[PDB]
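Worksheet for the structure shown next.
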Amino acid sequence: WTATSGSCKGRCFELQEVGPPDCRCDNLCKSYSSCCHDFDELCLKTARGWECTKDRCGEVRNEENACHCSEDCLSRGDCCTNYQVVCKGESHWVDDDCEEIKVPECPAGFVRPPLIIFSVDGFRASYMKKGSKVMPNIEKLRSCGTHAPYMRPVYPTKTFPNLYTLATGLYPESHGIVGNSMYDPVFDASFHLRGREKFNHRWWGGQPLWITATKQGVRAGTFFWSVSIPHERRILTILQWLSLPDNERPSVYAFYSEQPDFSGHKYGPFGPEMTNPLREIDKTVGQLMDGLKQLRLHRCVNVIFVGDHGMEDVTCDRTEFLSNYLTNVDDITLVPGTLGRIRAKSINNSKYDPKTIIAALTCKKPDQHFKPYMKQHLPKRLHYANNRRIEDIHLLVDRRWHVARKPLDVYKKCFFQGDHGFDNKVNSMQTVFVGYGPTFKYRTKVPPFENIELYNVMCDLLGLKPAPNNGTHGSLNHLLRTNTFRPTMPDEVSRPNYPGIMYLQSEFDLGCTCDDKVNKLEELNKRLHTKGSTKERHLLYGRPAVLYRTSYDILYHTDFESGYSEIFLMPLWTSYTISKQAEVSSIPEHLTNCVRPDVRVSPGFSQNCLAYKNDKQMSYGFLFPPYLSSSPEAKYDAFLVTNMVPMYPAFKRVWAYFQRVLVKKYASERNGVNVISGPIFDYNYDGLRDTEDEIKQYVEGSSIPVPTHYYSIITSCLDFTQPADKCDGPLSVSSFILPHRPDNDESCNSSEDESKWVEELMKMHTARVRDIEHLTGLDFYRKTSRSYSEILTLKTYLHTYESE
Ligand SMILES: *[C@@H]1O[C@H](CO)[C@@H](O[C@@H]2O[C@H](CO)[C@@H](O[C@@H]3O[C@H](CO[C@H]4O[C@H](CO)[C@@H](O)[C@H](O[C@H]5O[C@H](CO)[C@@H](O)[C@H](O)[C@@H]5O[C@H]5O[C@H](CO)[C@@H](O)[C@H](O)[C@@H]5O)[C@@H]4O)[C@@H](O)[C@H](O[C@H]4O[C@H](CO)[C@@H](O)[C@H](O)[C@@H]4O[C@H]4O[C@H](CO)[C@@H](O)[C@H](O)[C@@H]4O)[C@@H]3O)[C@H](O)[C@H]2NC(C)=O)[C@H](O)[C@H]1NC(C)=O
Ligand SMILES: O=C(c1cc(OCC2CCOCC2)nc(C2CC2)c1)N1CC[C@@H]2CN(C(=O)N3CCc4c(O)noc4C3)C[C@@H]2CC1
Ligand SMILES: [Ca+2]
Ligand SMILES: [Cl-]
Ligand SMILES: [K+]
Ligand code: NA
Ligand SMILES: [Zn+2]
């Protein structure tokens, strides 16, 4: 209810939203059915089109016109965008050579370059190249400004999660918009595209850019447009606000285009009907730039051209049906499509069982086009678990596919040829980024990056301090000519101890046994290895900093260095370099079940073999792999109890293959590698290092905590003609966070040889170094010759394993 009796005279696209029941004249009024009676007439004028003509030139103003071609239009700020071109012999912005914008070239009384954020729904990354012929305005922004070959969306790659990630710099799990569709069990409410509930404020967490701006005294232009306001009118309105007096003019503006997503759904990402929507978007950008140029603002404003996700080929026939797997189909609720989320239809049904549902959904058909997960077992890179709105059971759907509950759903609810929502590493889900203006670099291509990063940069562009977020601030400094953010390294909280030899062998009663009984040339030599004489070789980038309060030791050895935790009874990290020439050897049998006391570490701070013997499910592995020891004598070090970690037999198959085969392979392909491995404990799946009291599982009868995951960080020279250990320039990294699981149900091929499936598993759980920092509270690459910004970029890098 509004007294829709009031008027919109001199209120058209008012910047503050007014309190019902007085009627509203803002760009959002329709979506709340609250516009004044006269809104359409006053604010949505259409008369005479969107363009001047030779004969409308110098005309007498007629207020009914959509836009003006009279002399005064300029001062008034309401000409058609093509006025100067038609009436004053000016050229279109697209037809001008580009010229470096070294400084903001702004009208007097602008305190900062304005930022215009132009967002295009479903604009797949490859459109920049594949549609380059029909998008000349966008092509000029791209090639003249700063661009990435693509931008990585967040999962799920849907419109609401991604737009709200752009606004906030947060993962969906933190900002709370975890899908286009959602059930919040605490509110007992549902969120849907259709309806009122989505307008309620309790859905939207974090602090979006417009709120950050207001709180800090930067005026923001209402970001949101009622769907039936046509594009031309959005543009003109923005150009209007830009002519406002200094004290009322917004500094930041948003345009949203429903295209090309809307057509891409109907016709597929590359349907022949896709050319026109791309031409129309380019024309809109052309109108913006021509209008900016008319106001002499085209070398003053920073423009960001950004998509929320791409678009994949998806059809009705590529549907998997849960009713083909589950006998109990009507006792579950499915959130369907390009992802699945399952819960109990009724939480009074105590006979519902997630374990049995997971099992009936696992590896059932030879080419199953979805894989079920407990949310906490999803790839950590997705950051999709720590929200009560995310169901315990998740289905990751193959690209090109849909999951539905029953066939009735798919034909009693083909229509569509395109969809999106899949895993965010999927090529067809990648979207765009272009930045153009005084603050962005000129003719510069930057590497791909993730959209969680942009919030920080839009804050930089506006001189705002960002609210706490998931971007890594400074990792996108290389996009910017100035306004860079110069972060310092987090300070180390705990300093390590460096223990010497303090214990006698016979003080250890651990049930551990080792067959190990054997000069001065090589007795001084082992001692210097233990003092750290090869640390320079195996610790290339400094030791990681521990960013929390704890008690740990640095342990030096011939082949590897480790930071051993006295609290968790194992290393936090283990570091070693494997050169291109290194050789794999086997574990001798006088050594197979050997575990040796470490005479630098008390019995009390050590694991014991007995607990592994008692624990019928749990076994153990090693962080530094004995396969890769440098000499028979060094190989004993690999068997120290301080190199030992708890491992399920199922997981050891994974680990042994990685250590025995893949590490050498990466050293061959990359010209040496540096490896840092270690355990992760994330029992509450928040993406953050657990404290000791969060640990849910210990090796039977002991205090040895069981990791949920195992990481490795594999670094080399980007220029691979130099060995990892003598690298003159930038670095190259890949990492993983492997789930530590008692079975291999995740890999449907796992009863075959590891060469068939282990590597694919690792690819799926590829990670950013930054993900591993959050999960461990360590800070890596402390001592390089590289700039800190270049290091933040490296730490945010993700090796996706998709082709070109
Ligand atoms: C991505 O970046 C983000 C942003 O930096 C990171 O998320 C932050 O992580 C912090 C560490 O976990 C977290 O800090 C906690 O905040 C609690 C108070 O928080 C409120 O106020 C803030 C500030 O404005 C607000 O933003 C929060 O908003 C959340 O809550 C509502 C949902 O109800 C949503 O609208 C919103 O979307 C957001 O939800 C998300 O966050 C929460 C956790 O805050 C999740 O549970 C949700 O699922 C969702 O993901 C809040 O309204 C504060 O109480 C916490 O402190 C407890 O724990 C410590 C123990 O050491 C103690 O010091 C405190 O006293 C307190 O303990 C007591 O209560 C305990 C819990 O109730 C209880 O167990 C004890 O017995 C104690 O008595 C804590 O400081 C911060 O809020 C979020 N922020 C956001 C926006 O998400 C994120 O980690 C990054 N991700 C990665 C991978 O890096
Ligand atoms: O005004 C907006 C809009 C803008 C915007 O910007 C944020 C900027 C942040 C700064 O940086 C850049 C962005 N944030 C939001 C919300 C996140 C706050 C909304 N919208 C877009 C969304 C909905 C979907 N839509 C629809 O039909 N689809 C429903 C969902 C969907 C899907 O997933 N595929 O097709 C569809 C079709 C109707 C409505 C259109 C108008
Ligand atoms: Ca945790
Ligand atoms: Cl969804
Ligand atoms: K065992
Ligand atoms: Na399997
Ligand atoms: Zn869509």
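All residue numbers given for chain A refer to Swiss-Prot; the residues shown span 51-463, 468-572, 576-591, 617-886 in order.
The deposited model was determined using X-ray crystallography, 2.0 Å.
Placement of Cβ uses the backbone N, Cα and C atoms for every residue, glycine included.
The Zn(2+) 1 binding site annotation in Swiss-Prot covers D171, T209, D358, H359. The Cβ of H359 (Zn(2+) 1 binding site) lies under 8 Å from the Cβ of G172, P203, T207, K208, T209, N212, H474, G475, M483, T485, each of these being in the same chain and 6 or more residues away along the sequence.
What Swiss-Prot records for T209, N230, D311, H474 is 1-tetradecanoyl-sn-glycerol 3-phosphate binding site, and it gives similarity to another entry as the kind of evidence. In the three-state DSSP reading, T209 (mutagenesis position) counts as helix.
Long-range Cβ proximity for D311 (mutagenesis position), meaning a same-chain Cβ under 8 A and a gap of 6 or more residues, is found for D171, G172, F173, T209, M361. Per Swiss-Prot, the feature Zn(2+) 2 binding site maps to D311, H315, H474.
Residue counts for the domain 'SMB 2' (98-142) by DSSP state, with H, G and I taken as helix and E and B as strand, are 12 helix, 3 strand, 30 coil. Annotated domain 'SMB 2' per Swiss-Prot: 98-142, in sequence order, evidence recorded as sequence analysis.
Under mutagenesis, Swiss-Prot gives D171 to N with this note: Abolishes lysophospholipase D activity. Reduced to three states, the DSSP call for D171 (mutagenesis position) is strand.
Neighbour count (other Cβ atoms within 10 Å of the Cβ, all protein chains): 20 for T209 (mutagenesis position). Quoted from Swiss-Prot for the published mutagenesis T209 to A: Abolishes lysophospholipase D activity.
One mutagenesis experiment catalogued in Swiss-Prot, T209 to S, is accompanied by this note: 15% of wild-type lysophospholipase D activity.
One mutagenesis experiment named in Swiss-Prot is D311 to N, and its note says Abolishes lysophospholipase D activity.
Close to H315 (mutagenesis position) in the fold, though at least 6 residues off in sequence, lie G172, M361, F470, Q471, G472, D473, each with a CB less than 8 Å from its CB. Annotation of the published mutagenesis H315 to Q in Swiss-Prot: 20% of wild-type lysophospholipase D activity; the original residue is retained in the structure shown.
While the structure shown retains the original residue, Swiss-Prot records the mutagenesis experiment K430 to A with this note: Impaired secretion. No effect on lysophospholipase activity. Sequence-distant neighbours of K430 (mutagenesis position) (same chain, 6+ residues apart, CB-CB distance under 8 A): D764, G769, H791, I819, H847, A849, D853, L857. Classification of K430 (mutagenesis position) by DSSP places it within a helix.
Within the same chain, residues at least six positions away from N230 (1-tetradecanoyl-sn-glycerol 3-phosphate binding site) with a Cβ under 8 Å of its Cβ are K208, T209, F210, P211, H242, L243. Spanning 3 unmodelled residues, the straight-line distance from the Cα of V572 to the Cα of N576 measures 11 Å. The residues near the Zn(2+) 1 site, meaning same-chain residues not in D171, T209, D358, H359 whose C-beta sits within 8 angstroms of the mean position of the site's C-beta atoms, are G172, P203, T207, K208, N212, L213, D311, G357, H474, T485, in sequence order.
Ligand 7 lies under 6 Å from the Cβ of the following recorded positions, listed in sequence order from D311, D358, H359: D311.
Residues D171, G172, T207, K208, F210, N212, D358, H359, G475 surround the recorded 1-tetradecanoyl-sn-glycerol 3-phosphate site, their Cβ atoms falling within 8 Å of the Cβ centroid of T209, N230, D311, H474, which are themselves excluded. Note: the Zn(2+) 2 site is recorded as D311, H315, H474; in the same chain, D171, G172, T209, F312, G314, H359, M361, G472, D473 also have Cβ atoms within 8 Å of that site's Cβ centroid.
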